[PDB]
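Accompanying notes for the structure given below.
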Amino acid sequence: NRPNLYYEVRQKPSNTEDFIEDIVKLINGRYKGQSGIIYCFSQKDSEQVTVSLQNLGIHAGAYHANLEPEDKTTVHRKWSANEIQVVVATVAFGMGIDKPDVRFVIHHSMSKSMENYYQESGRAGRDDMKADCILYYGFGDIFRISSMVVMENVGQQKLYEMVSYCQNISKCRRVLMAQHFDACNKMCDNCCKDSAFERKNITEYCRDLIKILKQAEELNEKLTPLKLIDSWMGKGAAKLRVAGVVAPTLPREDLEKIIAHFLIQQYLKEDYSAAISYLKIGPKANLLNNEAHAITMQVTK
Amino acid sequence: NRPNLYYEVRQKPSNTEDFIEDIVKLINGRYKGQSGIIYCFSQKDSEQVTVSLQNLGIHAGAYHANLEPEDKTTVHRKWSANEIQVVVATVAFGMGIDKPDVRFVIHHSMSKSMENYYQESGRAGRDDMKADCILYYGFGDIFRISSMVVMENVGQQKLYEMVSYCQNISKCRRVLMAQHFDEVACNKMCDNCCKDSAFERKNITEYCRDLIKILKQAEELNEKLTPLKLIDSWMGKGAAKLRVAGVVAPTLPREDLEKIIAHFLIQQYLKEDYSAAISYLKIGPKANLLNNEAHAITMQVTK
Ligand SMILES: [Zn+2]
Ligand SMILES: [Zn+2]
């Protein structure tokens, strides 16, 4: 345990340039002149993010496996001399962190598992002073990561465990990392949540989605998470919409969090077309035949 | 157990285009008009290889995570209808392989573990007909992958077992798999089962002691040695301060000197040290056993 690390989970902005502007707002405001790391999902993201941050005036350097040894030592020296402020790295990192004053490690995408997020965020605050660990959570990142870690052993479970972390809005972050491996003095984003919480019933929200999928399989169709959301919100190809299913009066990112809820509790299940995720009826959809069964998710009152 | 797959390991050409030409000669040699998969280590590997294969007349398609739905379906559609012959893919694959006639699976780079290689090479021969799984093994691939798997709990040990599979030239390929899985009839469907040679047991203990001199001297010179620098010092090349007086460069080929160091690494006479994606070789946990003048290190070599 590292008591000097403040764990925080933010909602990933759906627009790419809105996301980067928010990062630049943090790099220039809160972290002016402080070294940090930005972890990414692939090598292209690390390069794509580095380009944007550099255009906005941030001294950033990409770091992935396909870097030549000459360019790695370059980023090493410059970042260790604080001449480069942030290394926009990939998972090709971690073990060679002789930097004690890492003040923030932002996650442009969620980690493949909680053990990985502990290691990657663990690069922050090695000097035992205060440091922040931001984790930007996006619905789509669940599926571009799942198809890659599904072939690993228990890898899909290790990702849904990472999803539960980002979904949780009340339990302490350090408890959400500790008991996966089985004294946070208000040092995370959920402990400082003074607000109260309600348990919301979203059972018919689940039965409506099963209507959309049963009809889809009767139409010889497979629904990606976007197609399911679009049909839910009364958009997309009209034949996939179910007559009687009302588009909820909630934000899109709130409907994403509900589908990810049904996924990790296995009311829905993932099916693949190799790097393409399709949502299907899950093993726990059976329990919805009891007219009294109910599904709950914690909201803010 | 897939008894219709011929597993074989080949040495990876250190020259880039020489490797591609070898692959092209195989795609247009016995795999003409046959669908296959080329597995790579990263996204850029798949794109760089896809370009080189295309410019030589091969219908190839890159595939990784940072594609797009419009581009993924296009690859699925083209490649499932035999319009594309090979998909140059990263580990971003899986159960989408409803194609049952994959006839050859080539790994442009070594896998990260034995599970991944049994899973990635398992994309071939789904229709139970004969299919080939050719694994090219390169010394430098150990350290492109090791940086990404050290933080994955037991990723280093799982990669070193994948290296052991590549270093083996006697044990049956299906045997080497099964013992990893704790499982319990190859029918001469692997390269080592089809070998007709006898194998010499060679003592390389002094080769280990010689390298340990090179590493002990590099520490007193305030120097960390990459695997390349360790070999170049061994071969009497590179920086002159880093070669040790009396350590003679062996009369073995370069790739034979890599296999010896790879043996010492996976047997923990040497160990890895990182500067995050830059791997350094250092004295390992078992080099202390070399105080015993009777302790010997051996390696099976061809006769
Ligand atoms: Zn807390
Ligand atoms: Zn055999």
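Numbering of chain B is taken from Swiss-Prot, so the residues present carry the numbers 282-465, 470-560, 565-592, in order.
The backbone N, Cα and C atoms fix where each Cβ goes, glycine too.
Per Swiss-Prot, the feature domain 'Helicase C-terminal' maps to B:300-451.
B:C453 (Zn(2+) binding site) carries neither a helix nor a strand DSSP state and counts as coil. On its own chain, B:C453 (Zn(2+) binding site) has B:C471, B:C475, B:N477, B:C478 as residues at least 6 apart in sequence with a Cβ closer than 8 Å to its own Cβ. Under the heading Zn(2+) binding site, Swiss-Prot lists B:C453, B:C471, B:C475, B:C478.
Reduced to three states, the DSSP call for B:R528 (mutagenesis position) is coil. With a cut-off of 8 Å between CB atoms and residues at least 6 apart in sequence, the same chain places B:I499, B:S518, B:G521 near B:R528 (mutagenesis position), listed in sequence order. For the mutagenesis experiment B:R528 to A, the note given by Swiss-Prot reads: Reduced DNA unwinding and branch migration on Holliday junctions, small change in DNA annealing.
For ligand 2, the nearby recorded positions are B:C471, B:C475, B:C478; that is, of B:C471, B:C475, B:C478, B:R528, these have a C-beta under 6 Å from one of its atoms. Once the 4 residues left out of the deposited model between B:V465 and B:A470 are set aside, the two flanking Cα atoms are found 10 Å apart.
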